[PDB]
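Chemist: Just dropping this structure here.
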Amino acid sequence: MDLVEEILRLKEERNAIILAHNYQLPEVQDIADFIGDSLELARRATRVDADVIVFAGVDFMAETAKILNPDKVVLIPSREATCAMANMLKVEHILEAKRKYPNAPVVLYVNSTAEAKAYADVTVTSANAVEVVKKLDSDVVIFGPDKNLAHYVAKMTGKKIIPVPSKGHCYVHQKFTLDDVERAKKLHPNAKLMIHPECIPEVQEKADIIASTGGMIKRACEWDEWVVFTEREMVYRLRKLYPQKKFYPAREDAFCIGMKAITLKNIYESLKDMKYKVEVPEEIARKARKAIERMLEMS
Ligand SMILES: O=C(O)c1cccnc1C(=O)O
Ligand code: SF4
Ligand SMILES: [Cl-]
Ligand code: NA
Ligand code: NA
């Protein structure tokens, strides 16, 4: 494909940087200027000197980048790139919890809607949720939208966690079952199990290490053979970072359809047409920024 070389000429003449999440297609990872989890992506978005950000991720991640860079152009290659977990949390869920627990801080995953983040005291990802919640003064915390991460946070902080909404979860990581753990140990007897904290608690209890995708990268040096309980394209990421090690997905069907809405072709069309421009209403942007900034400073 001359498509790769044409993306690179376009981004260079646009003064653009391509930021990509770890779950992006291999073709997208191979052209990205930076690849990381959502916390690393949020951090990288605070030191962008480029004029344009092309965000190879889901729409609410791109909105976070826009909240952190209101002066810059942020493009999402497809407006259908979205997070099913984040869409489960409505503002009314938060207000109801705030009425019932008036002194609980509101702690939302950074991928939530900008409207929901406007009601957060602080945001988190899987990478920093325990560290942030531990620092909060209150013993009661409103937390969402992922109930499986909420379970993990309650276990690691000892605090009372009120999940909002009740059914919030990521369907990709919810796919994993104890049956998949048992099958992994038979297929790969010498491997260790990396499990993401968005998996269900009984699956997490089987892990050798429980870690966000950034944590999986930091801890892969502890063993040479891993079975990976997270989204399929993280296995590609690990294999390219560590060619000398062995990695295997726990389920080949554990893939995020929203992440896969971004392709090499619509990144090219994104740079060619300067679309689609990400905008956040000023009122909502300002309130969400305060919680995202608190997250960065508390991490
Ligand atoms: O990078 C993360 O925090 C993350 C971790 C697990 C599942 N999804 C995400 C995401 O950003 O959409
Ligand atoms: S992986 Fe799960 S959480 Fe991350 S974007 Fe896809 S649906 Fe949302
Ligand atoms: Cl992660
Ligand atoms: Na991640
Ligand atoms: Na993260």
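According to its header, this structure was worked out by X-ray crystallography, 1.9 Å.
Backbone N, Cα and C define each Cβ position, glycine as well.
Here's the feature list from Swiss-Prot:
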type: BINDING; residues: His21, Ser38, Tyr109, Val110, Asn111, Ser126, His196, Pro197, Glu198, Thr213; note: iminosuccinate binding site
type: BINDING; residues: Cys83, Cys170, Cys256; note: [4Fe-4S] cluster binding site
type: MUTAGEN; residues: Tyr23 to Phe; note: Loss of activity
type: MUTAGEN; residues: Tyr109 to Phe; note: Loss of activity
type: MUTAGEN; residues: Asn111 to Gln; note: Loss of activity
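How buried are these features, and what lies next to them?
Modeler: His21 (iminosuccinate binding site) is surrounded by 29 other CB atoms, counting those within 10 A of its CB over all protein chains shown.
When Cβ atoms from all protein chains are considered, those within 10 Å of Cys256 ([4Fe-4S] cluster binding site) total 23, not counting its own.
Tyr23 (mutagenesis position) has a Cβ environment of 27 other Cβ atoms inside 10 Å. Under DSSP, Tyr23 (mutagenesis position) is assigned to coil, being neither helix nor strand in the three-state scheme.
Long-range C-beta contacts of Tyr109 (mutagenesis position), restricted to its own chain and to partners at least six residues apart, with a cutoff below 8 Å, comprise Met85, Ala86, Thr123, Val124, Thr125, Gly144, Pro145, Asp146, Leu149. A strand conformation is recorded for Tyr109 (mutagenesis position) in the three-state DSSP classification.
Under 8 Å, Cβ to Cβ, and six or more positions away along its own chain, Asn111 (mutagenesis position) finds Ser38, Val58, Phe60, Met61, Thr64, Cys83, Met85, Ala86, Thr125.
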Chemist: Which residue, out of the binding-site residues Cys83, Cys170, shows the minimum number of other Cβ atoms inside 10 Å of its Cβ in this structure?
Modeler: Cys83
Chemist: Calculate the distance in Å between the alpha carbons (Cα) of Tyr23 (mutagenesis position) and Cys170 ([4Fe-4S] cluster binding site), and round it to a whole number.
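Modeler: Pair distance, Cα basis, whole Å: 14 Å.
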